[PDB]
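Engineer: Quick one: this structure, given as structure tokens, is what I'll be asking you about.
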Number of protein chains: 2
Amino acid sequence: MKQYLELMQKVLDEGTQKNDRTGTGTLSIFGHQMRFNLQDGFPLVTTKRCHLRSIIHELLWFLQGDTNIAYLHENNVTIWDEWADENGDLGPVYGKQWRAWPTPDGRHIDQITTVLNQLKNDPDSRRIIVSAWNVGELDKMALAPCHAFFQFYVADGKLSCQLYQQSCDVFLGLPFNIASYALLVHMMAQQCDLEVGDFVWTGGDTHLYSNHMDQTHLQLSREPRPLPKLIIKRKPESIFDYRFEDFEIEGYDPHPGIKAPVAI
Amino acid sequence: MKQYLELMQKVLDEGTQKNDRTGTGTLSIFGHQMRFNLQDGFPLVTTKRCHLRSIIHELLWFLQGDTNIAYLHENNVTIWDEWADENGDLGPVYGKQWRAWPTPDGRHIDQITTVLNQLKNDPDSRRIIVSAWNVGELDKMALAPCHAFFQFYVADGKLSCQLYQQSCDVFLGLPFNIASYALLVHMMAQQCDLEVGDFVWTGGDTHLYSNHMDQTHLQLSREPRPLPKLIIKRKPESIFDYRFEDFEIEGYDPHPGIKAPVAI
């Protein structure tokens with residue numbers, strides 16, 4: 001999509017040479033923000049095919065507060081294998097923090113429910129936040145949250161949301177992230193009888209890996225097709241009762257996919 | 001300044017009517033981002049006089065990990081009286097979280113030192129973050145952090161920083177916030193032998209109180225004067241050894257100040 005391709009280009013033009021923890025070089029910029037009107041359609045990148053299946057199962061997994069890849073495996077979803085240990089444990093990552101942020105006094109806050117209450121009983125609140133950045137359990141995590149902070153906003157029956165991605169692989173991870181959170185916005189709005197507003201994406205260290213240049217130029221040459229339409233076949237009793245089948249993407253006609261290898 | 005006045009205007013033009021917890025109406029927009037090249041000068045609003053004194057003492061106070069207003073009082077700084085209790089306690093706010101984020105296992109993480117180590121020993125890290133958003137101690141706080149998440153970034157000997165302000169009073173609080181964090185960038189860079197890069201400001205619910213319209217239009221009519229220059233008279237042995245006198249703003253010739261009343 002336009003906003004996306006615009007970023008991709010910007011990174012090429014303005015990105016400074018920076019290396020990552022693996023030794024692979026990246027082109028990076030710091031601080032960027034793009035908006036996506038959700039009424040204009042589901043922000044699923046078209047200039048390259050994306051498989052929403054993994055996306056959906058991962059989101060549902062998070063909402064379950066599960067941090068073991070078992071569920072993912074039952075559905076043959078392996079995007080988390082790379083990090084899980086022999087038992088399939090990733091540590092207190094996303095899911096754990098969202099649904100059971102542990103306090104120093106023995107409690108476990110359910111940030112998702114907390115957020116739902118607010119959207120329903122105090123929509124003008126300015127602190128409708130979900131944070132995965134738990135300083136206390138960083139070490140125990142398989143890896144630090146790429147996207148670790150998001151805020152919800154209500155105005156005119158429209159529910160918006162801003163995500164802050166402190167670190168971002170523009171080519172491989174960004175497309176996935178945008179769709180994932182966009183889907184979360186819809187689920188939230190559905191349970192709150194609210195219309196979807198804007199999904200605002202903000203990033204810190206936004207980069208492209210040096211060995212992704214050709215794929216970038218190749219995609220950067222395709223023309224964005226119209227955005228598809230996300231439809232929810234039903235209205236679960238809660239934000240925790242959605243099932244894979246409830247979602248159906250409609251009108252998605254992407255260009256072919258583009259493989260993006262990684263060094264190890 | 002330009003970026004600032006541009007926001008002020010945008011809020012007037014595009015802001016939607018929203019009410020706050022006190023009942024006072026605000027004009028608000030969601031999601032905004034402005035950049036400030038720190039080499040161009042210290043971002044201290046000129047179209048209206050700002051007293052940096054309070055700013056500095058508050059920053060130093062934070063770095064001390066102190067959450068009692070006593071220190072502020074010794075210097076006759078009352079910006080926190082409104083919230084402090086009879087003992088002058090504000091709860092586990094900013095200072096406490098920055099210097100002693102409490103873990104569930106009895107520890108207290110020093111996010112400021114943590115961050116300093118990283119900038120000195122692993123500058124390419126993408127997780128150089130400081131968070132005041134401790135879900136565990138929200139209730140015990142005098143009020144929730146307006147600005148609760150910031151990231152540091154290094155590239156070409158230039159240290160940048162992005163702050164995310166989930167809630168923002170454009171007229172009263174924003175100017176104060178920008179200068180405060182800009183000063184922190186400089187202190188950081190000084191202790192890391194790095195040059196200052198960009199201070200990137202991102203906001204969630206960015207608003208103007210309905211009863212600040214005249215002041216807004218009045219300021220919105222002034223022309224930005226050149227930015228002053230921030231100078232540090234010395235190099236303390238650590239980020240915790242700065243004293244009020246070490247800072248000197250130079251070339252600051254602002255327009256007159258503008259009072260901004262608040263309802264209660």
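Method on record in the header is X-ray crystallography, 2.9 Å.
Each residue, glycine too, has its Cβ placed from N, Cα and C.
When I checked Swiss-Prot for this same protein, it listed these features:
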- B:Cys146: active site, nucleophile (ACT_SITE)
- B:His51, B:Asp169, B:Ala263: (6R)-5,10-methylene-5,6,7,8-tetrahydrofolate binding site (BINDING)
- B:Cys50 to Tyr: Shows 0.2% of wild-type catalytic activity, but substrate affinity is not affected (MUTAGEN)
- B:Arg126 to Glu: Shows 2000-fold decrease in catalytic activity and 600-fold decrease in affinity for dUMP (MUTAGEN)
- B:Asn177 to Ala: Shows 200-fold decrease in catalytic activity, 20-fold decrease in affinity for dUMP, and 10-fold decrease in affinity for mTHF (MUTAGEN)
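Would you situate these features in the structure and describe their surroundings?
Structural biologist: DSSP assigns B:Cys146 (active site, nucleophile) to coil in the three-state reduction, placing it in neither a helix nor a strand.
All protein chains included, B:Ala263 ((6R)-5,10-methylene-5,6,7,8-tetrahydrofolate binding site) registers 11 other Cβ atoms within 10 Å of its own Cβ.
When secondary structure is read from DSSP and collapsed to three states, B:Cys50 (mutagenesis position) falls in the coil class. Of all the Cβ atoms in the protein chains shown, 18 others lie within 10 Å of the Cβ of B:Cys50 (mutagenesis position).
For B:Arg126 (mutagenesis position), applying a Cβ distance below 8 Å and a minimum sequence separation of six or more within one chain yields no residues.
Reduced to three states, the DSSP call for B:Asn177 (mutagenesis position) is helix.
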Engineer: Could you check the binding-site residues B:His51, B:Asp169, B:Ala263 and tell me which sit with their Cβ under 8 Å of a chain A Cβ?
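Structural biologist: So none of them sit by chain A.
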Engineer: Looking at the recorded positions listed here (B:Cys146, B:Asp169, B:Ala263), whose Cα lies nearest to that of B:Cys50 (mutagenesis position)?
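Structural biologist: Sorting the recorded positions by distance from B:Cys50 (mutagenesis position), the top entry is B:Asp169.
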Engineer: From the Cα of B:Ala263 ((6R)-5,10-methylene-5,6,7,8-tetrahydrofolate binding site) across to the Cα of B:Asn177 (mutagenesis position), what is the distance in angstrom?
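Structural biologist: Cα of B:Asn177 (mutagenesis position) to Cα of B:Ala263 ((6R)-5,10-methylene-5,6,7,8-tetrahydrofolate binding site) measures 21 Å after rounding.
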Engineer: Helix, strand or coil for B:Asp169 ((6R)-5,10-methylene-5,6,7,8-tetrahydrofolate binding site)? Use DSSP.
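Structural biologist: Assignment for B:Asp169 ((6R)-5,10-methylene-5,6,7,8-tetrahydrofolate binding site) reads strand.
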Engineer: In the structure shown, with every protein chain counted, which of the recorded positions B:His51, B:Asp169, B:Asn177 has the densest set of Cβ atoms within 10 angstroms of its Cβ?
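Structural biologist: Ranked by Cβ atoms within 10 Å, first place goes to B:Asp169.
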Engineer: How many neighbouring Cβ atoms, not counting its own, are there within 10 Å of the Cβ of B:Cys146 (active site, nucleophile)?
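Structural biologist: Around B:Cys146 (active site, nucleophile), other Cβ atoms within 10 Å: 20.
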